[PDB]
Amino acid sequence: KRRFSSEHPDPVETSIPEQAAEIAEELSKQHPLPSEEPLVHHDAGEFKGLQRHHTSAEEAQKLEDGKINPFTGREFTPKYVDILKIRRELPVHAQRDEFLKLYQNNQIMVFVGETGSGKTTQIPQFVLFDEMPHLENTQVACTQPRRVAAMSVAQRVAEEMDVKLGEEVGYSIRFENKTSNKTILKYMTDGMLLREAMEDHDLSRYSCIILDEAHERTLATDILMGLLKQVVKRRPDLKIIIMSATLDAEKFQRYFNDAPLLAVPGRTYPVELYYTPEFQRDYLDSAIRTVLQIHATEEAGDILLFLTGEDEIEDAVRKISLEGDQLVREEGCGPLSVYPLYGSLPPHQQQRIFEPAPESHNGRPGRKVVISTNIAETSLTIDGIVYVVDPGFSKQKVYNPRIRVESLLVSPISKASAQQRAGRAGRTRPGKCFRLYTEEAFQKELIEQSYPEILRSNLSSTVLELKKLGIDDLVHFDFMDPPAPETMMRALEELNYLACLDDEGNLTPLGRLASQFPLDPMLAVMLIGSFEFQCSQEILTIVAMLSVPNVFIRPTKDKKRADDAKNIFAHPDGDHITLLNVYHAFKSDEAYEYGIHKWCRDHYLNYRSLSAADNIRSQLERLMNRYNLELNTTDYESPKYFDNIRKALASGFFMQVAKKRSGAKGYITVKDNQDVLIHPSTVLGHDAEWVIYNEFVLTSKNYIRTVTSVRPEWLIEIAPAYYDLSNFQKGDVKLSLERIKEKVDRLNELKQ
RNA sequence: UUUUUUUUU
Ligand SMILES: Nc1ncnc2c1ncn2[C@@H]1O[C@H](COP(=O)(O)OP(=O)(O)NP(=O)(O)O)[C@@H](O)[C@H]1O
Ligand SMILES: [Mg+2]
């Protein structure tokens, strides 16, 4: 851990993924990627008559009450009339004028209002009325920390402005964008805007950028703020709006050089808060029982429940479904429809929560229970929801500086997050929020506002992205909350060994290429260098499988058959190889002749994970074809098949290698020299003394997950920069026989 | 035996 200098061979020159990347960049230079399409817009004329940035509320309202659309040529529908009548009475509308009067005279502003006042929906439209996006050929961006948020609000606003979704108003998500060339109002995730910022540093396409729910302080959000602070210095024609329902606005104002704060009072509908007098021993059972209680007793309305993970959510779903059916049968309760909601679900299955409440034949109020993670915690309006059940728990990221690794842990939520969850109700109609914790806990136990992501997350990718933005001196760079210089330096070190950054500190073609991929830098470099080993398709598949949650299903009470079913796909010396076998068998014609989903439910495999993996693989394949990477493979008959795959794996995961103790028990890592063991779910039954691993996991003991045997020769060949003897501490178990391998190599060279 | 969220079809 006490690293210091150590001269080593040039990583950039010795890296095979770098050569692969030079090839890729050259091929990209040969056929330049097609430029963006200019934006299509109405030439306007009913807008003229006003000096720029001086739009009043009265004029905007006069344009609104008109029979024709100001931005399109369409005539207004009765739906638009009703929706207008509804939204004109929103608390945010009464302050419209003032908002304008600030937005016109300030370059950067902060906005704080009550939950469900109409911030995300009405503010960008106000911006549209003051600005001239169609005349100056620019777009306007509203940023949501969620996919579903952006999609849903895009739908709602599309209905509000009487435009077809995907035309003038649209959303852009990594798996699907509805943004065309006529799109003026663009809802998007912070990651998408970050990508557009990575391809275009100054974001010339946008004249006004809005960041909603900035209280979460996600990675992309903070990076975007840090960038925009400099962008505003370069171009004064850009305006930035920071929105949130709750915030420590002092930090934001002081960061953006004494920026103005607009706080709007007023509540659309009252949301009542209920606290438990005592502490709930088991939050899950408490959640289930309380949901069933609201189902049995409370008035008509749908229930929104928050939980931890997808496993817990599924369990809660089947339990609430069962006992709910028993409630309908024996106690004559109304029909109940439970819908799950988490990120790993397809957008359709996520959309399934907006379905109407069940019809009633008996007269008893039928209702819907939406069991979701914190994906619906921020900026999302469900029409049917009246009740909100909150255990007060979520899954958050924890990072150990000693180990330098990040994992997920169940943690108590924040005060802001609780105000958000409670703020999900009381929109369509007055809401009731049951919090499964004491008010004393809310006042003291709950954190003020969730620890920032930068201060938590590993910065191995963040640095690469920041470098892609065009930031040279990251140490001097203006963050809102600067991370630990130690972590930064070690990250730069990792990227230096991966040959993404040269010795001078600039971006290599390998880095510039690997930045475009939605992968962890190691996975990226691996994938890039894959086709040089003539096995890029297999490596692609493996990466896709590593990008998806655990495929294998293992029942608590039926472990034997599951372990056998896994042993069928199992391959000696390699977990990755086994994964490749699994996907190759899932995509096989035979598995389709059986029943795919049936076949997955016959071989103890997760269909959701497999289909998600197929999707991810398709995306990555499209990107590889876009940045001109050759899809290459070799015959199974060739003995260098497995060897090629292993080598390509080492190309990106050379820093994560373990060596078994010579004449002892357990393993030890090359990096940082830590005593470790092999995870029980690993296929390798024999003692391979040299292994490459994918995950580092701490539980009962320090375990190493997902491994594959490798020859030290290959490691020396691929990454000479990291495996020069000069880098590592004095005579330890690793170095002692590593030097023997070196003696071997030198004898080989000596004999020739 | 332990993937909340996000990252150009
Ligand atoms: N079908 C619908 N979809 C979305 N909103 C609806 C719908 N029907 C009625 N509304 C109302 O329109 C409002 C949408 O405005 P919204 O952008 O969600 O406010 P908000 O303040 O940004 N929410 P938040 O910032 O997370 O506290 C909702 O609060 C609802 O009251
Ligand atoms: Mg909002």
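Throughout, chain A uses Swiss-Prot numbering, with the displayed residues spanning 4-755 in order.
Cβ atoms here come from the backbone N, Cα and C positions, even for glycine.
Under the heading domain 'Helicase ATP-binding', Swiss-Prot lists A:103-268, citing sequence analysis as support.
Around A:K122 (ATP binding site), the C-beta neighbours below 8 angstroms that are at least 6 residues distant in the chain are A:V95, A:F114, A:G116, A:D215, A:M246, A:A248. Reduced to three states, the DSSP call for A:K122 (ATP binding site) is helix. The ATP binding site annotation in Swiss-Prot covers A:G116, A:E117, A:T118, A:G119, A:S120, A:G121, A:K122, A:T123.
Under the three-state DSSP scheme, A:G194 (mutagenesis position) falls in the helix class. Cβ environment of A:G194 (mutagenesis position): A:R177, A:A223 lie under 8 Å away, each six or more residues apart in the same chain. What Swiss-Prot says about the mutagenesis result for A:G194 to D is this: In PRP43-DN1; dominant-negative phenotype.
For the mutagenesis result A:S247 to L, the note given in Swiss-Prot is In PRP43-DN2; dominant-negative phenotype. Around the Cβ of A:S247 (mutagenesis position), the number of neighbouring Cβ atoms within 10 Å comes to 24. Annotation note: A:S247 (mutagenesis position) sits in a strand segment as assigned by DSSP.
For A:293-473, the entry in Swiss-Prot reads domain 'Helicase C-terminal'.
A 10 Å cutoff on Cβ-Cβ distances gives A:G395 (mutagenesis position) a total of 21 other Cβ atoms nearby, all chains included. Quoting Swiss-Prot on the mutagenesis of A:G395 to E: In PRP43-1; temperature-sensitive.
Taking each Cβ in turn and tallying the other Cβ atoms within 10 Å, the top scorer among the binding-site residues A:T118, A:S120, A:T123 is A:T123. In the structure shown, across all protein chains, A:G116 is the one of the binding-site residues A:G116, A:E117 with the greatest number of other Cβ atoms within 10 Å. Taking each of the binding-site residues A:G119, A:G121 in turn and counting other Cβ atoms within 10 Å of its Cβ gives the largest count for A:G119. Closest to A:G395 (mutagenesis position) by Cα-Cα distance, out of the binding-site residues A:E117, A:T118, A:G119, A:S120, A:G121, is A:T118. Taking the mean position of the Cβ atoms of A:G116, A:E117, A:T118, A:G119, A:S120, A:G121, A:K122, A:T123 as the ATP site, the remaining same-chain residues with a Cβ inside 8 Å of that point are A:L93, A:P94, A:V95, A:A248, A:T271, A:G426. Among the recorded positions A:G121, A:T123, A:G194, the ones whose Cβ sits under 6 Å from an atom of ligand 2 are, in sequence order, A:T123. Within the set of recorded positions A:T118, A:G119, A:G121, A:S247, A:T118, A:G119, A:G121 have a CB atom less than 6 Å from some atom of ligand 1.
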